[PDB]
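Remarks on the structure that follows.
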4 protein chains.
Amino acid sequence: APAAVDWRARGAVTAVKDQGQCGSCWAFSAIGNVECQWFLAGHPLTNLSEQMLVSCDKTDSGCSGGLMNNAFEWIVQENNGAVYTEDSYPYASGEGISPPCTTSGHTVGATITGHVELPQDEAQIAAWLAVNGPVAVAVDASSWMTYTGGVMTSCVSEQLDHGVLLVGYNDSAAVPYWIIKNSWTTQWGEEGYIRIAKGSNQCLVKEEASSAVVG
Amino acid sequence: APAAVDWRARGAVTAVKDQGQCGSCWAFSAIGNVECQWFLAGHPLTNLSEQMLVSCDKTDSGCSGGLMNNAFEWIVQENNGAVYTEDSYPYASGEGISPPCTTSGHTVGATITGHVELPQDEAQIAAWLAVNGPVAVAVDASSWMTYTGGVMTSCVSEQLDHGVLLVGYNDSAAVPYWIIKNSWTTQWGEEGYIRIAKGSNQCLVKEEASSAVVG
Amino acid sequence: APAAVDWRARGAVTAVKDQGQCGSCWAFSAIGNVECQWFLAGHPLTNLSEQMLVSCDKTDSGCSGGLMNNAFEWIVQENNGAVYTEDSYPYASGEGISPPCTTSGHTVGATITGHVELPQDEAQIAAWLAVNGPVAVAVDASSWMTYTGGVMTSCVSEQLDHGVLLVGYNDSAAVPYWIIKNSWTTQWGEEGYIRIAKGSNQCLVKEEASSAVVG
Amino acid sequence: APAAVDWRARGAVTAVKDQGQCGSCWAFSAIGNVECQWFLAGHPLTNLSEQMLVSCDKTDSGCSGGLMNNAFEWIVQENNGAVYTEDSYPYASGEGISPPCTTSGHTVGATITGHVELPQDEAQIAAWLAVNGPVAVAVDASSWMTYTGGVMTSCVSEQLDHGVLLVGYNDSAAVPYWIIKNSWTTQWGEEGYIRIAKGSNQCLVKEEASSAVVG
Ligand SMILES: *[C@H](CS(=O)(=O)c1ccccc1)[C@H](CCc1ccccc1)NC(=O)[C@H](Cc1ccccc1)NC(=O)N1CCN(C)CC1
Ligand SMILES: *[C@H](CS(=O)(=O)c1ccccc1)[C@H](CCc1ccccc1)NC(=O)[C@H](Cc1ccccc1)NC(=O)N1CCN(C)CC1
Ligand SMILES: *[C@H](CS(=O)(=O)c1ccccc1)[C@H](CCc1ccccc1)NC(=O)[C@H](Cc1ccccc1)NC(=O)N1CCN(C)CC1
Ligand SMILES: *[C@H](CS(=O)(=O)c1ccccc1)[C@H](CCc1ccccc1)NC(=O)[C@H](Cc1ccccc1)NC(=O)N1CCN(C)CC1
């Protein structure tokens, strides 16, 4: 695999978002992935709708949490692959209240056909990401509360509690790392990103990695 | 049952606490309940150790959440019924990182023999509370992000995601209410407290109500 | 016992010192204690000689460590209670090399008759300190490396590796604490001092507490 | 035996590391030795995990010190001979706080079958090193605080307090010397290395010499 990949440098990643006071991390992770995958299939980079999942995906729990794999399955099984644009279904849950699901008035921004669940193996995840793009991953982010920068080497890795987006890695660095897009504004971490050490299952990063399929 | 009960007025409730940047609400709810039950058995009101649970209760998940019933069971089945004083096992997870469990150097503040799981019935919970004191309850607190006061009447009631403590109710008010101790400092809500309407299962307040037993 | 005691406020404690690049913490702890005890017996507060112990106490290991209880025993058993002044036997080990022991040319600043080893009980240590003054204590100080201030509530308490001086406590504070004099200059911690939480055997503070006797 | 051996010139020695503000020298010495022995068995030179030992070896005391022989025994008796790669269990104790042991998420980099404890004889250690490679040694390093280069001839040799790695010697020099890898960055001494005189038991270098066995 390549020494280092940063999908942000390649123009594949939209701006860092703000889930606000809502446990919709799972929706931001799934949607960030679909955004990247749509772009990598040759379409323009476009912001897609977290609100669509938060309000409409009833297999997950809105501001009280969910699972990216559930979200992908809902998009395919219950929404026939359609993901609305952010512009036509904008985020409304920043104060913890999710408005009822609506269908009419929204514009489809991307279509997915399925999702893959990747091996629980960091080398394999890295090799897949290099060829196929950013990967939705569950993490234990309980120890991320005071992160301001650097490569994290003792992330508490005990309970998956968060969803985020793997956008790259660097295997040449003195401490190899993953690059991760968070959804806690650009004021958090490194302009909204975190580097965690790569190769030691920091934050349980390898446990539940997946991606939408546009193919 | 009485028209209104307020266990705070009776000196049965310790100060409002701060869980900080840690999903330890479950522990704050269990411990609040034990503090109150211990006082109600004739003992001085004493602050007890949330950290004991967060660090040592491996049937729950520290800053990534847990269940008050699991917490009551762990105390009895793994800790000989013992609950340490706050001052002997001080809270240190406020930045999201829990110290490792230590079995040594702590002082028993209260002892419990078990717990009771109350009917999913607000009237019966009220009656139990009037006689037996504050009750640990799970709630949907997803819609509590902007609350500064008054009686909450439109609580989003979809997913249990939080643990708090019922400390009283008022059936005489124009809109009858529960009085609830939160663990988000005295800055949140009504000096740390929330009133939610009583009789409409606001926030799913009746779904998982329980209390330690000191007797 | 008193709510709070600070022997510094009472004029019983000499300036914060610098052991330099030498593991003579044990000598600084023992000597700080003798300094305080001499003052409290009605003598002027005077700086005494760490170098005397580092060079001459062959039951301990100079810049490679020692035990305060050994140091007190050496002063009594091998030096017939005598402790030289700092001025006449000044500290010379700041670069890790301890000069050979000398006897002539030094001036006795204090005399001790023995030492007491206090119970492994923080309440008891506090009550003794209130009446009898600062107490030499062994601690696990491995987790003190980035301490800049505040009351420490999750001190790693695993292995006694350091000697320091208990100069006070405050039981009225929201988080009760001990006040401890370190020997790492005034640039470290709170002008050379640390507050650790009191009542939870932080840093194993209760395990090996002792004092010289001037009586 | 050869006139001079330098295992660095032969590519058998990894980069000089930094223990940071943690008394983990014992672990750096044990791990340095394993790295070298693993390479010398025909395998690629690989950085291995000091953190594995610091966190998980409970027969030693993490940042408060330990013994290389204890470390070799723990690897074999408690870890099935396995030593994880650095990149799979990265060092995170540099500020003096060791993360808890994790048994999961690591990758075996080397395996050992035991260790040998060498004679307290510098000539025999030299001969063993020429044939079998770098040797873990305990030293009195109390007098190493100002060292910037040259051959140390007056090392304070009183108390074993440090663990380092013999990587070579030169019997041809006007003053014969040992070559020693320290773990205090490349900023200390000779790009991280110290030369001490050979033949006078400098720093007590002959007292506790040992090496893992890969065979
Ligand atoms: C997003 C995580 S967060 O809020 O950004 C955060 C905050 C602080 C520290 C770490 C993370 C949500 C939070 C959900 C929540 C909100 C309020 C109260 C309780 C919970 N986390 C999730 O959605 C996780 C993500 C996840 C994805 C894949 C695998 C494992 C976990 N899932 C989750 O919380 N749930 C809970 C209940 N639901 C039915 C199952 C999934
Ligand atoms: C406390 C709730 S909170 O953080 O104060 C909060 C914040 C905003 C809105 C609502 C509530 C914790 C939060 C746990 C968490 C942290 C970070 C990421 C994900 C989750 N909530 C719990 O501990 C709940 C309480 C509960 C008790 C009884 C019944 C139902 C819920 N339990 C909980 O989250 N879990 C999740 C995982 N665990 C293994 C099972 C219990
Ligand atoms: C002082 C501690 S320190 O150097 O200020 C320090 C630094 C960083 C973190 C924590 C503490 C000394 C250090 C001795 C040392 C130096 C160099 C290499 C190895 C060790 N510590 C001691 O002197 C302790 C104190 C003590 C007192 C009472 C009870 C328990 C411990 N004692 C000690 O180290 N030893 C070692 C060998 N000696 C024969 C027995 C006591
Ligand atoms: C590493 C040595 S160091 O910190 O790099 C150093 C610094 C200055 C001068 C000399 C050396 C550690 C230091 C441990 C320590 C930290 C803080 C307070 C007290 C001690 N030293 C050790 O781990 C030594 C090494 C050793 C190996 C083999 C034989 C003899 C010594 N061992 C050690 O200190 N201990 C103490 C306690 N432990 C239970 C037994 C081994």
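Here chain C follows Swiss-Prot, giving residues 123-337 in order.
Determination method: X-ray crystallography, 2.0 Å.
Placed from the backbone N, Cα and C atoms, the Cβ positions cover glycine too.
What Swiss-Prot records for this protein:
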ACT_SITE  C:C147  active site
VARIANT   C:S186 to G  In clones 1800-2 and 1800-4
VARIANT   C:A204 to G  In strain: RA
ACT_SITE  C:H284  active site
VARIANT   C:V286 to F  In clone 1800-4
VARIANT   C:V286 to L  In strain: RA
ACT_SITE  C:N304  active site
VARIANT   C:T308 to A  In clone 1800-2
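Geometry remark: C:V286 (variant position) versus C:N304 (active site), CA distance 6 Å. All protein chains shown were included, and the count of other CB atoms within 10 Å of the CB of C:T308 (variant position) stands at 14.
The CA atom of C:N304 (active site) is located 24 Å away from the CA atom of C:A204 (variant position). Closest by Cα distance to C:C147 (active site), from the recorded positions C:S186, C:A204, C:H284, C:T308, is C:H284.
Nothing from the recorded positions C:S186, C:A204, C:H284 places its Cα within 10 Å of the Cα belonging to C:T308 (variant position). Proximity to chain D (Cβ-Cβ distance under 8 Å) holds for the following recorded positions out of C:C147, C:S186, C:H284, C:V286, C:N304: C:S186. Reported as a whole number, the C-alpha separation between C:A204 (variant position) and C:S186 (variant position) equals 23 Å. Between the CA atoms of C:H284 (active site) and C:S186 (variant position) there is a gap of 11 Å, rounded to the nearest whole number. Around C:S186 (variant position), the same-chain residues at least 6 positions away in sequence with a Cβ under 8 Å from its Cβ are C:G145. Among the recorded positions listed (C:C147, C:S186, C:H284, C:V286, C:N304), C:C147, C:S186, C:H284 have a CB atom closer than 6 Å to some atom of ligand 3, in sequence order. Taken residue by residue with DSSP, C:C147 (active site) is part of a helix. Here the recorded positions are C:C147, C:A204, C:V286, and the one with the most other Cβ atoms within 10 Å of its Cβ is C:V286. When secondary structure is read from DSSP and collapsed to three states, C:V286 (variant position) falls in the strand class.
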